[PDB]
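What follows is a set of notes on a single structure, which appears directly below.
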Amino acid sequence: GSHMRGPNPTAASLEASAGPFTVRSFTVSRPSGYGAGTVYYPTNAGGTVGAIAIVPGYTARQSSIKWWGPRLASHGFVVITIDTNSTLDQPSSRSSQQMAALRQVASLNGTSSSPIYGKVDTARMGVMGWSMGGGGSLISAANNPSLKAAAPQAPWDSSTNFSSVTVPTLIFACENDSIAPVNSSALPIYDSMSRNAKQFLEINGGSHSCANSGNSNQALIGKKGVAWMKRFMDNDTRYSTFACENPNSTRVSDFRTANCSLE
């Protein structure tokens with residue numbers, strides 16, 4: 001059951017600012033169950049693609065996470081970046097809104113007036129987000145185990161117990177994070193997950209914003225995020241190595257992975 005799109009990847013192709021497909025985007029006119037949204041999609045993926053919903057952190061807006069939209073969509077995904085109903089929404093609410101974004105994407109897929117009519121395989125979805133939006137993505141994965149992948153960054157949640165998560169999860173962590181410190185947040189969350197494919201990628205010297213728009217590690221972090229989503233959302237074993245490998249980067253201070261085969 002693979003859903004391969006695009007050419008055989010290389011490190012270089014995954015490190016570049018964009019994948020092979022042309023991207024277009026639109027603002028959602030009437031958001032349903034969240035505050036606002038921007039949808040990024042490939043015009044020419046050569047078949048239906050999965051959908052990924054991305055949520056910012058507390059006080060933050062789409063600009064924090066917007067670089068993922070084009071970056072992922074150009075590799076063959078429909079990506080929705082959201083603003084929350086309130087910038088002060090907590091993780092459980094962020095999860096609900098993330099799922100609501102995914103639901104609206106599915107709605108749009110079935111709406112013959114929409115730019116993404118027929119472009120989405122609604123059975124294949126993923127979740128991403130920053131800080132509380134990363135905690136929200138973990139909650140989404142716990143509550144919705146049919147999700148195919150999760151890749152939060154600098155996650156924050158008042159609980160670190162995500163032991164029920166069976167969804168393939170990549171945790172981007174930021175070594176010097178003072179907001180959601182790795183030793184009390186990201187790493188205990190990673191360690192908590194005992195039943196899934198998982199990965200822990202800590203960015204050397206990174207502040208809590210180390211995986212946000214404008215970061216200085218977009219080559220590495222974009223390669224890993226796209227590779228993880230391709231491997232797991234698409235069941236694309238062309239990406240096993242890129243998804244599961246230690247990336248051998250002096251930009252990485254800590255790398256861990258489990259249940260993640262290279263080949």
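Don't overthink the numbers, they just go from 1 along the chain as shown.
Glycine is no exception: its Cβ is also placed from the backbone N, Cα and C atoms.
The annotation that Swiss-Prot gives for the mutagenesis experiment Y58 to A (Swiss-Prot position 87) reads: Displays increased enzymatic activity on PET bottle. Displays decreased enzymatic activity on PET film and on BHET. The Cβ of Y58 (mutagenesis position) lies under 8 Å from the Cβ of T87, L88, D89, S131, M132, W156, each of these being in the same chain and 6 or more residues away along the sequence.
Here Swiss-Prot flags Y58, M132, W156 as poly(ethylene terephthalate) binding site. Here the Cβ of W156 (poly(ethylene terephthalate) binding site) has 25 other Cβ atoms within 10 Å, regardless of which shown protein chain they belong to. Annotation note: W156 (poly(ethylene terephthalate) binding site) sits in a coil segment as assigned by DSSP.
Just so you know, the Cβ of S64 (mutagenesis position) picks up 24 other Cβ atoms within 10 Å once every protein chain is counted. Swiss-Prot lists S64 to M (Swiss-Prot position 93) among its mutagenesis entries, and the accompanying note reads: Increases activity towards 1-naphthyl butyrate.
Swiss-Prot lists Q90 to A (Swiss-Prot position 119) among its mutagenesis entries, and the accompanying note reads: Displays decreased enzymatic activity on PET bottle and on BHET. DSSP assigns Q90 (mutagenesis position) to coil in the three-state reduction, outside any helix or strand.
Counting every protein chain shown, the number of other Cβ atoms lying within 10 Å of the Cβ of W130 (mutagenesis position) is 29. The note that Swiss-Prot attaches to the published mutagenesis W130 to A (Swiss-Prot position 159) is: Displays decreased enzymatic activity on PET film and on BHET.
Experimental mutagenesis at this site is recorded by Swiss-Prot as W130 to F (Swiss-Prot position 159), annotated: Increases activity towards 1-naphthyl butyrate.
Residue environment of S131 (mutagenesis position) contains 30 other Cβ atoms, counted within 10 Å of its Cβ in all protein chains. Here the residue is the original one, but Swiss-Prot notes a mutagenesis experiment at this spot, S131 to A (Swiss-Prot position 160): Loss of enzymatic activity on PET bottle and on BHET.
Annotation source Swiss-Prot lists active site, nucleophile at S131, citing a curator's inference.
Taken residue by residue with DSSP, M132 (mutagenesis position) is part of a helix. Where Swiss-Prot documents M132 to A (Swiss-Prot position 161) as a mutagenesis experiment, the accompanying text is: Displays decreased enzymatic activity on PET bottle and on BHET.
Quoted from Swiss-Prot, the note attached to the mutagenesis of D177 to A (Swiss-Prot position 206) states: Loss of enzymatic activity on PET bottle and on BHET. Annotation for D177 (mutagenesis position): spatial neighbours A154, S185, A186, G206, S207, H208, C210, criterion Cβ-Cβ under 8 Å with sequence separation of six or more.
Here Swiss-Prot flags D177 (among others) as active site, charge relay system, drawing on a curator's inference.
The Cβ of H208 (active site, charge relay system) has 20 neighbouring Cβ atoms from other residues within 10 Å, across all protein chains displayed. The annotation active site, charge relay system is assigned in Swiss-Prot to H208 (among others) on the grounds of a curator's inference.
Here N212 (mutagenesis position) comes close to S64, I65, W67, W130, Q153: these same-chain residues lie at least six apart in sequence, with C-beta atoms under 8 angstroms from its C-beta. Experimental mutagenesis at this site is recorded by Swiss-Prot as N212 to A (Swiss-Prot position 241), annotated: Displays decreased enzymatic activity on PET film and on BHET.
Where Swiss-Prot documents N212 to F (Swiss-Prot position 241) as a mutagenesis experiment, the accompanying text is: Increases activity towards 1-naphthyl butyrate. When secondary structure is read from DSSP and collapsed to three states, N212 (mutagenesis position) falls in the coil class.
Using the Cβ center of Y58, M132, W156 for poly(ethylene terephthalate), the list of other same-chain residues with Cβ within 8 Å runs, in sequence order, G57, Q90, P91, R94, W130, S131, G133, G134, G135, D157, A180. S64 (mutagenesis position) carries a helical DSSP state (H, G or I). Neighbour density for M132 (mutagenesis position): within 10 A of its CB lie 30 other CB atoms from the protein chains shown. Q90 (mutagenesis position) counts 15 other C-beta atoms within 10 Å of its own C-beta, drawing on all protein chains shown.
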